Amino acid sequence: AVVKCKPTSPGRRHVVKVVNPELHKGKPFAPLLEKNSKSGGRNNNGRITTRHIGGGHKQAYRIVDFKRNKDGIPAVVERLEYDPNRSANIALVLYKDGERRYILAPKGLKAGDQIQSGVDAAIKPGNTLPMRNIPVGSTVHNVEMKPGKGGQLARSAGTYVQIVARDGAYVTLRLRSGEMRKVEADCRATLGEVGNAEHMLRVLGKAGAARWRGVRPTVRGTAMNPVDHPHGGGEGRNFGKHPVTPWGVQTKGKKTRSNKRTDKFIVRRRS
Amino acid sequence: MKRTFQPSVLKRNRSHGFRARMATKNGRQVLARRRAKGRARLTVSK
RNA sequence: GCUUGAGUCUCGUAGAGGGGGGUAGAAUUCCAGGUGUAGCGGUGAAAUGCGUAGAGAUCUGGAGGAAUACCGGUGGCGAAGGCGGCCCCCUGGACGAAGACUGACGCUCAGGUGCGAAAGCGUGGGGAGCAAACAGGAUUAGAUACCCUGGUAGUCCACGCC
RNA sequence: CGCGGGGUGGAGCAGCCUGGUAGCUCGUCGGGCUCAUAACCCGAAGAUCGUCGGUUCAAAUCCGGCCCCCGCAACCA
RNA sequence: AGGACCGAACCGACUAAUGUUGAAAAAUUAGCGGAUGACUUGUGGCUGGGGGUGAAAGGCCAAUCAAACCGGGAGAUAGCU
RNA sequence: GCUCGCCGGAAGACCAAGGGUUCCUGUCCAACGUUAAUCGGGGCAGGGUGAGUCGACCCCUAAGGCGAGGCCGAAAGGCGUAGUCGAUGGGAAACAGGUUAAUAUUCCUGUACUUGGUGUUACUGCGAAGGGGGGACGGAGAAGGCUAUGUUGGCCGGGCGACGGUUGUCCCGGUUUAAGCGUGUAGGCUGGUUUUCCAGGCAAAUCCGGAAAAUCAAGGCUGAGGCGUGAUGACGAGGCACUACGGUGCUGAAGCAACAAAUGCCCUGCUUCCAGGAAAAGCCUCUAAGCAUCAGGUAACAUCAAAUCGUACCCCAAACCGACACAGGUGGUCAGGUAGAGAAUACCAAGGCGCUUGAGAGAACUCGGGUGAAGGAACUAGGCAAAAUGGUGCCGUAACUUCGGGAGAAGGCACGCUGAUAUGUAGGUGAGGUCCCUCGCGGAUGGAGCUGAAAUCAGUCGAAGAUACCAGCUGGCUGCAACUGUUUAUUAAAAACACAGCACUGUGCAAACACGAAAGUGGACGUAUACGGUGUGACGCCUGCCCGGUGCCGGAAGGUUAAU
RNA sequence: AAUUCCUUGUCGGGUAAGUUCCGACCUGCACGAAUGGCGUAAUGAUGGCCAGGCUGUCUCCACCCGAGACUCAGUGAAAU
RNA sequence: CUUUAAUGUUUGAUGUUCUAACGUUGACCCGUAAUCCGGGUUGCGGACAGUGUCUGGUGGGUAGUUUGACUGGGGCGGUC
């Protein structure tokens, strides 16, 4: 688990690694593995669109299974792979039919565990069944907005949605942000919260940790000149403006909600 | 110090090459002008 | 060597003993909604507060968190701190009966080690009620307080200090 | 020096920008209350407006001069 | 083990002298900092002018950048030399 | 020609990029060359670049471009599907020797090898843009085996010596050999073989995956290097012969062993860390459509073919880029001896070279250096510059602390040469012999030879033994920033910027936000333990009052309120 | 004080002598809590200050070796 | 007229329900060896959403511009 690192050089002093010995130390199962190229925060025009991100160490895209379309089929878990692309660790499932598929690993999962999908399967963590059959109040993850979509909500490590109430095809959800939102009963959801909850206790440490994490340094508005950002100028770090994003949109308390069409699903909003 | 011109025939033709000029109408119009002017080297090639 | 100290075994007895997991009901608060109209709340007395944007009262529904009424006791258990809904699981100690057995194995204990209310501190959660700090209102010669209307850490949970 | 703001019962503030007879709180004095003092209750007094001259019938007020207090400016090579 | 230590290639460019119609339109000589990394480099691609890119100096964009160069408007306009 | 000096991890030897004949040979000195110039990277003429195996082309693809249809756009056009381009990566094959005024892994002499085509013969189910395997990948570290290569001895040939000695433990030189073919070793990985079954790999599949059993426990793959052969060959010190007298022809000795040892190779291995680390085709295999007399495939043998372009020369520079024959700039490969830890440095080998003006003189002054009485920062804005310290082993080492540091703290000491311990030791290496073996590139025993530190002691020299080059100045108080980093190329390297961490705030996914008047991309093939923005800037102790101004968020009763 | 005008504030320390430096006092012209406050080990081609060593930096320069200057020969510029 | 009942009707608002316009960066199939695009079969929303014309607000994100003169130099001050 959490292992604070002995000081030896500066930038090592504050590091807290998260060791998970249980995770497989060998290479990934090859068939499921496509390349993932670095956008560097640039689009089709080539212009940068999002600042901060670029560079970083190379990584490949594991094709994780989301739809969980195989139903009624026993699936023995084999090993917990590390996935560089996400936060959560991904279990390498092996179905009775012989096919292997990666899946986000629920908290209580160990190698050799039996798990199954479909409308029947069971209440054991990691089984994916349509929410209509899930008991009221229980905790789930990898929820789908629409059937067959694959999964949307509660994918980040340690995250979990909590069902609250059911009415018609609709089913209320308490999202991790605390926002209530209805969804169709037919949607599938996986029982149990997602694993690697200690991800947030990682404290990277030296500056370089962020660099190869794929994030480039950020320059603050005040440092820049008037022409490069709404803030700037001054002979002595003067500020005197209301904080704004580089493109002039007000920040620090400005609502940005716009879709309107999706409002019927939302009930409470985050506070 | 290191100077501003560091030749690479490959890079030279990819950009100012004949077929790179045939790319868009802007390029072809260049050739239209250079012929009109009666210039010997139409574009860089050799 | 002995069994009269100490301990073990045999079947029982009571217990808010401890840890872990579930679960119930009443109430407070909040939110949506229905009826409904001018005060409510509070005080020694007031005001600050809330309320004609429809409050409080009242009725249905929901959501939360906390603590567990009555039983409850100059009752109980634990070495002490302490321990109160119901239930499951793991588990400690005491007490009795009838014996059987071991055969002084005992007593105290510097340094040592462990546990140790409440507050406090760390990391991450949660956050109803209450409530340091703080704000306002009074009361007073003044009042940095007692009293009143609000209110943050905190109180709660997991682990780690103290 | 350039300008602006003021000077008022014993103290602090009004009043003044619209020239017709200066108010508030505290302090003071006196009489009650108390064994006595404080606090509290009752009453009364005290300045006739920085200052020297104008103005107008009349100046706390408007104007100018002077004496203090307060703030701003007092720079460029 | 390490954005660890000393220090060459390598990269940087802190101090001083020379040089300032230079050997050179920013270098030399002696010392100087980094030197397994947020390193450095080859090749090839991508981003464009009120635009790019910027560990942010209004730096850099072909010896020029508080708005590139080239051609056109254009013999702009100049109460000024 | 002789001598002298300089580089020698280059100022040498090969390349790439880029140049485009500058290479070589004859001839000329008009100009060019910073002078002269018989010379030349100058002029003029002639000559010179040989490939199935090197490279390109070619097969395949990354990022990225173009893009039939298509979606989108006043038009030009933008985006992008199928496809198709695109190496800086992946894909079949050769070496040694000799040779030219100039070319060579291209010519010649040897000895090879690969991919096809076609035919013959013997056997046979072939066949895909489809399936699967493979190809196919990180960093760091550590050790063992090896080889290049060098050293020493041995062997062979030569020498015995200008001024003392020098036939001796003496001096000098040489002692080289490839690819391929065979052998399969160190060493690494991996449990095999058979039968049966299948919700899978978009269809099928004897392949792959998965599940059962049975059965044996070894089998297989991988592989440097060695050892044979290749090679009774070539090369070879030197002699023998003439010499356009520059050199060419003719002959040929030995050609081993041990030791040391790479950064190269085994090794894209092993161990380990997280930051978790290219695709695709060649290649192997599985069948479908399809075709079964075929066609086609497999093996063997023979025969033909293997096109086209580059190949000179320079290539850390006088030929590239800097207007120049310019103290600048530029990537890759090889990397000998002695000392040394070393690719530093000093002196040398290979190999180039003395920098295209010189010759005198020996003033001031300027540059670059050396040295200095006595004093020792009095200099000056300021110890700026100089000076000094400087290596290894050992001793010893404070305040403070985040308990790692601080710390090479500070401050000291020893250090050469000869001999003895030991007629060179501790170690390392490992022969001969002998023994064992389901016998070979085997294992034990055994110690020959070789190499070889470090220490103690004894003596001895000089003023000085880390003698040179090389090679920390140290300490105390204090500001600022936590730290490593980054920045104004060409006057500023900082106290600025970044930074991990912190907080606020936005965002429920067709997300916010950005680029594009649009389709559409990024965000992200991510999903509130995520992502955007703003501010502060590790860590410790903390973060107090004000919602009046301004901004944002929330509330809608009432007032005001546009087009219609 | 990287803020302090009056100012070389005042006192103390260090120097024969200190407008700087260190430590204190508080009248903070005009510090102050994330445009962060206050401490802080280590780090620094960072700012200030004091020691020891070291010396031509200096008192005061002296001498020496090299490259220029200078003379002869060849070639032969420039700003103005 | 007054105070107001219901039917019909003009349209007006609010709410509920439906789906056939429209959306679908849901699923599946076909062109098709193609996560583009089109077509279809669905399911999901649904007269909202989104787009056009008009219109109020906001709008240094962007652009064009103005910001006097005298003056014992000019700015400040004063003055026209």
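Following Swiss-Prot, chain A shows residues 2-272, kept in their order.
The header says electron microscopy, 3.6 Å.
Here the Cβ of each residue, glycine as well, is placed from N, Cα and C on the backbone.
Mutagenesis annotation in Swiss-Prot: A:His230 to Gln, described as Loss of peptidyltransferase activity in reconstituted ribosomes. No change in rRNA binding or assembly into ribosomes; the structure shown retains the original residue. According to DSSP, A:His230 (mutagenesis position) sits in a coil region rather than a helix or strand. Within the same chain, residues at least six positions away from A:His230 (mutagenesis position) with a Cβ under 8 Å of its Cβ are A:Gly222, A:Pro247.
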